[PDB]
Amino acid sequence: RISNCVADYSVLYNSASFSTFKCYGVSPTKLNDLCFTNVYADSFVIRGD
Amino acid sequence: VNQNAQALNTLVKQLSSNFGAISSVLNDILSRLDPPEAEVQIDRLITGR
Amino acid sequence: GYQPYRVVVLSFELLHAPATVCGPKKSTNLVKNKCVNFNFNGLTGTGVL
Amino acid sequence: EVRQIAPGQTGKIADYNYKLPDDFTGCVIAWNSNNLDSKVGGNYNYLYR
């Protein structure tokens, strides 16, 4: 649970490593203006399929 | 007078409903999503109102 | 089909609450009696303050 | 990076190089030209802003 900081959501979108980038929540470029109340970052690794 | 003002009250109160969209604040959806999908979202919300 | 993909999901609990994290957009001082297109952490309305 | 060229995407392949309108009507065509485009010289003559 990341909180009380500033996030570089523009450049995060910029690294071309991201191959499956599905932003069902909101449009990617618009991650910059809105203020997120809180946030979780659930990380793991799964199959390619 | 009671019935007329109560009808108007229901009309105004109807604005809080998401009608199945992402939210009820029309400007929140504008800030969140992109035009090519705000299209369908705003479509649902507008047809509801 | 079986090349392991590292996957991170970023869930945002966007609602009306104390804003903790958002983008590095440059703030500016207020105004009174002059309607403005303000953005107070998602509250993207308009009006005098 | 072909699937990204579509009305409703943003990126190096979607907007930075060449755009598609949100009211476009037409047909995109993509096929595997890895036969001729495979250049022992590394085919670096193919550029993008």
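Note that chain A carries Swiss-Prot numbering, so the residues on display, from first to last, are 357-405.
Per the header of the entry, the method used was electron microscopy, 4.2 Å.
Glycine residues also receive a Cβ, built from the backbone N, Cα and C atoms like all the rest.
In Swiss-Prot, a published natural variant is listed as A:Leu368 to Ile, annotated In strain: Omicron/XBB.1.5, Omicron/EG.5.1. DSSP assigns A:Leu368 (variant position) to a helix in the three-state reduction.
One natural variant catalogued in Swiss-Prot, A:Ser371 to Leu, is accompanied by this note: In strain: Omicron/BA.1. The Cβ of A:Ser371 (variant position) lies under 8 Å from the Cβ of no residue that sits 6+ residues away along the same chain.
Quoted from Swiss-Prot, the note on natural variant A:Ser371 to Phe is: In strain: Omicron/BA.2, Omicron/BA.2.12.1, Omicron/BA.2.75, Omicron/BA.4, Omicron/BA.5, Omicron/BQ.1.1, Omicron/XBB.1.5, Omicron/EG.5.1.
Annotation of the natural variant A:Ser373 to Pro in Swiss-Prot: In strain: Omicron/BA.1, Omicron/BA.2, Omicron/BA.2.12.1, Omicron/BA.2.75, Omicron/BA.4, Omicron/BA.5, Omicron/BQ.1.1, Omicron/XBB.1.5, Omicron/EG.5.1; the original residue is retained in the structure shown. Following the DSSP three-state reduction, the secondary structure of A:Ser373 (variant position) is coil. The Cβ neighbour count for A:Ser373 (variant position), using a 10 Å radius over every protein chain in view, is 6.
Looking at Swiss-Prot, the entry for natural variant A:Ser375 to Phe says: In strain: Omicron/BA.1, Omicron/BA.2, Omicron/BA.2.12.1, Omicron/BA.2.75, Omicron/BA.4, Omicron/BA.5, Omicron/BQ.1.1, Omicron/XBB.1.5, Omicron/EG.5.1. In this chain, none of the residues that are 6 or more apart from A:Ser375 (variant position) has a CB less than 8 Å from its CB.
Cβ environment of A:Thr376 (variant position): no same-chain residue six or more positions apart lies under 8 Å away. Quoting Swiss-Prot on the natural variant A:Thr376 to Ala: In strain: Omicron/BA.2, Omicron/BA.2.12.1, Omicron/BA.4, Omicron/BA.5, Omicron/BQ.1.1, Omicron/XBB.1.5, Omicron/EG.5.1.
As a natural variant entry, A:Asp405 to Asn appears in Swiss-Prot alongside the note: In strain: Omicron/BA.2, Omicron/BA.2.12.1, Omicron/BA.2.75, Omicron/BA.4, Omicron/BA.5, Omicron/BQ.1.1, Omicron/XBB.1.5, Omicron/EG.5.1; complete loss of interaction with host integrins. A C-beta separation below 8 Å, combined with a sequence spacing of at least six in one chain, links A:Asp405 (variant position) to none of the other residues. Under the DSSP three-state reduction, A:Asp405 (variant position) is assigned to coil, being neither helix nor strand.
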For the variant positions A:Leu368, A:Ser371, A:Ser373, A:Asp405, which ones lie near chain C, with a CB less than 8 A from one of its CB atoms?
A:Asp405
